[PDB]
Number of protein chains: 2
Amino acid sequence: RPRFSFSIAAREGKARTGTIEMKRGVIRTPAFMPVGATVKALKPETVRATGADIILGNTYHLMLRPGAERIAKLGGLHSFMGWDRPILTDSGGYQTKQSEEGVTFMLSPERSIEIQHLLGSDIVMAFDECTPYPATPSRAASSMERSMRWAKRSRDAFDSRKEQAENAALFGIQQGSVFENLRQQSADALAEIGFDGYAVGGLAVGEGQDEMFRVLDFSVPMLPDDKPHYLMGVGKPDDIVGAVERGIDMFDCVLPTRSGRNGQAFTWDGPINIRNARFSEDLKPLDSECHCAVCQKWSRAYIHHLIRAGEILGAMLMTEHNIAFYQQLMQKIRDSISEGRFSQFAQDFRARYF
Amino acid sequence: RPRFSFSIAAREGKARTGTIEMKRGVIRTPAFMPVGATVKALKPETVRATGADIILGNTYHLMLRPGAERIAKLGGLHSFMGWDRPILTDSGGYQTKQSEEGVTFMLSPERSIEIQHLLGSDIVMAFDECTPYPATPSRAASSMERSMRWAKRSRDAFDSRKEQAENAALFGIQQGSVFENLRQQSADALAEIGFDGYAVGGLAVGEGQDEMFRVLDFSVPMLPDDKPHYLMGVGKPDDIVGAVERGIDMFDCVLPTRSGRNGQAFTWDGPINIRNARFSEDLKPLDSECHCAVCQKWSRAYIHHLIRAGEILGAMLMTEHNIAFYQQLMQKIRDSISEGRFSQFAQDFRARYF
Ligand SMILES: Nc1nc2c(CCNCC3CCCC3)c3[nH]c(NCCc4ccccc4)nc3cc2c(=O)[nH]1
Ligand SMILES: Nc1nc2c(CCNCC3CCCC3)c3[nH]c(NCCc4ccccc4)nc3cc2c(=O)[nH]1
Ligand SMILES: [Zn+2]
Ligand SMILES: [Zn+2]
């Protein structure tokens, strides 16, 4: 496989399905990336069995513990955690004294790219500022412009590290809050620098689905069509469907994992809270259709018991199911786009989910 | 398979190796029984892969949540938790207003046997009193005598339930504290009633290994030779070896599970606490020889990181390793007895473990 190759196999409206080929493996798009140096309560083999092709790691948390340098000493993140497929790392740009140099908590564009190198990241995110919401036009602009200067510094840091440049990919992050002209300026800046892929940053920061969707409507077309489009931090199953309808190819969210531990299970009929007393003697699986190993073997009643009891196995089972659900959603999306029936799938999904 | 058949295949001194055959499966002895309606942080398939043939459940905890009747409604403990092999249940006699009728917390011999039935237990423990340590001779005697009266009531309750009597086994529990004459009286009483197996109760209650061993020296020979001998709540790897040298066939302990979650890993060179800084960059597996999946795939360094971070996967990995260690210990014991070299194994084990 090449360092990076994105190929679109089929389209329906703005939606696309295809593959990203990288040295450590192939990524099917639209893709959901479970978030980790562990995907909480799952062994990597379990993550893989659910259908994930790539997972996310984090510059900020890993740099604190166990340390970037320590992980490199030990062989890199892949060997450390036992996941041999691609890993995307965020830059630390979401998760203090700020300056043009970077942020003291030190993290700058250069340090962020170095940490991702030390971790052995396959997909490296530029170091950005995730603009708070709401933001005035002035502040959104100032923040966006800084991020574009940091995007150039990120590019140059990545490129000056031969091993990194030859084996990893670099994504740029569009900012601009909810303002069309700032999103356009940002897209233009990023395309001028040139990246392997383009994220839509600064959303899922409290604006609400309708606003998020309105911003995606004009922002995604601004990005290079022939490169992947990554919506950072999204989201609920319905957010995902609507975002793919607007041209997004990649997603990460802590919801399936976090939710899972707190008792929320995703189903095709909508989310359920398994701790509710109504499930205490319910012998059916979490979801009627789900092909995951949890739904093949255990009942709602048992998982209800486990979560109310605080048992670790409850977290394990809920998290495996939810990540499997998300991957099954992505597979249905991929298949429906490839077959030219995604708009019908989206409508069907929504009518049942809601 | 029959309801219950114990066969001794080989002996060395007081040590024995063989099999217990029951309807849900075969149990290799000497046996270690992991303790659970979950073996903490492990799926049942994982428990089975470590080599366990039987696991333990608990009358007391299950009767509180989710309830005995509720579990029966749902199909019994085996279907509920997804473990289809034998299950031994304790009576609640270790774990309030006491009277000859039973104990109010209500639990009596009759209720205890009924709860174990409702759970679908394969090996049912008589309802007893675990005599506090230290105990004077008077109190130990009074307590032992009550337990023997409760043993008869347990026998009669079990026998009056046809389904239970035809499909499950019943073990009696010897008491008498540390006093030889009370242990003999108790053994005699239990043999007169007649059970499928005989536990040594009232040990591992703070007396210390030397005293425990001295009591086993005279107490185990008092029990029927042709029936299994179960030492309740023991213990550390070295307790297990010494107890098998004294005629014990079955063991349960929460140590491998509890220890695992708290950072203590068992190794052939003795226990280690994985949180110690010395393991932070140690790429070796938990144990050099261990065949478990954890030692095949992850380093001390990674598990160190996980446990210090409070990650669930750390508990999962530590617990799988420790239960695998215990099963490998049992296999080495079984093999060494069958080959007539257990005394040498015991000495070798101790010299390296300590
Ligand atoms: N560099 C960068 N990162 C962003 C992130 C983090 C994406 N997940 C990273 C993982 C790395 C490890 C942790 C996260 C975002 N996450 C969200 N929404 C999350 C909202 C949410 C919160 C809790 C639950 C569900 C959703 N918006 C984000 C915007 C940006 C952004 O502009 N720039
Ligand atoms: N009916 C009965 N049960 C006893 C138990 C419980 C055995 N494990 C049951 C499982 C069912 C679910 C929970 C336990 C005992 N456990 C111990 N020692 C444990 C000491 C220990 C404590 C903590 C960690 C390691 C060892 N002595 C015991 C004596 C008796 C006894 O006479 N009668
Ligand atoms: Zn499922
Ligand atoms: Zn191991």
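Residue numbering for chain A follows Swiss-Prot, covering 11-46, 49-107, 115-124, 134-382 in order.
Any Cβ shown, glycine's included, is placed from N, Cα and C.
According to Swiss-Prot, the features are:
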| type | residues | note |
| --- | --- | --- |
| ACT_SITE | A:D102 | active site, proton acceptor |
| ACT_SITE | A:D280 | active site, nucleophile |
| BINDING | A:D102, A:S103, A:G104, A:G105, A:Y106, A:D156, A:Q203, A:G230 | substrate binding site |
| BINDING | A:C318, A:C320, A:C323, A:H349 | Zn(2+) binding site |
| MUTAGEN | A:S103 to A | Strongly reduces activity |
| MUTAGEN | A:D156 to A | Abolishes catalytic activity |
| MUTAGEN | A:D280 to N | Abolishes catalytic activity |
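What surrounds the Zn(2+) site, by Cβ distance within 8 Å of the Cβ centroid and not counting A:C318, A:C320, A:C323, A:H349, is the set A:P313, A:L314, A:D315, A:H319, A:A321, A:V322, A:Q324, A:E348, A:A352, A:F353 from the same chain. Geometry remark: the residue listed as 'active site, proton acceptor' versus A:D156 (mutagenesis position), CA distance 10 Å. Summary: among the binding-site residues (A:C318, A:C320, A:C323), the fewest other C-beta atoms within 10 A of the C-beta are counted at A:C318. Here the Cα atom of A:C323 (Zn(2+) binding site) is found 37 Å from that of A:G105 (substrate binding site). In three-state terms derived from DSSP, the residue listed as 'active site, proton acceptor' belongs to an extended strand segment. Ranking the recorded positions A:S103, A:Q203 by the number of CB atoms within 10 A of their own CB puts A:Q203 at the top. Residues A:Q107 and A:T115 bracket an unmodelled region of 7 residues, and their Cα atoms lie at a distance of 11 Å. Of the recorded residues, A:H349 (Zn(2+) binding site) and A:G230 (substrate binding site) place their C-alpha atoms 29 Å from one another. Sequence-ordered, the extra residues of this chain that approach the substrate site, with Cβ no more than 8 Å from the Cβ center of A:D102, A:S103, A:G104, A:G105, A:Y106, A:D156, A:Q203, A:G230, are A:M153, A:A154, A:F155, A:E157, A:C158, A:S175, A:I201, A:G229, A:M260.
In the deposited model, 2 residues between A:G46 and A:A49 are left unbuilt, and the Cα atoms flanking this gap sit 6 Å apart. A simple way to gauge crowding: the CB of A:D102 (active site, proton acceptor) has 28 other CB atoms within 10 angstroms, across all the protein chains here.
Spanning 9 unmodelled residues, the distance from A:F124 to A:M134 taken between Cα atoms equals 6 Å. Sequence-distant contacts of A:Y106 (substrate binding site), defined as residues of its own chain at least six apart whose C-beta falls under 8 angstroms from its C-beta, comprise A:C158, A:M260, A:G261. Candidate mutagenesis positions: A:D156, A:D280. Fewest other C-beta atoms within 10 angstroms, A:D280.
Neighbour counts were taken as the number of other C-beta atoms within 10 angstroms of each residue's C-beta; across the binding-site residues A:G104, A:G230, A:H349, the minimum falls on A:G104.
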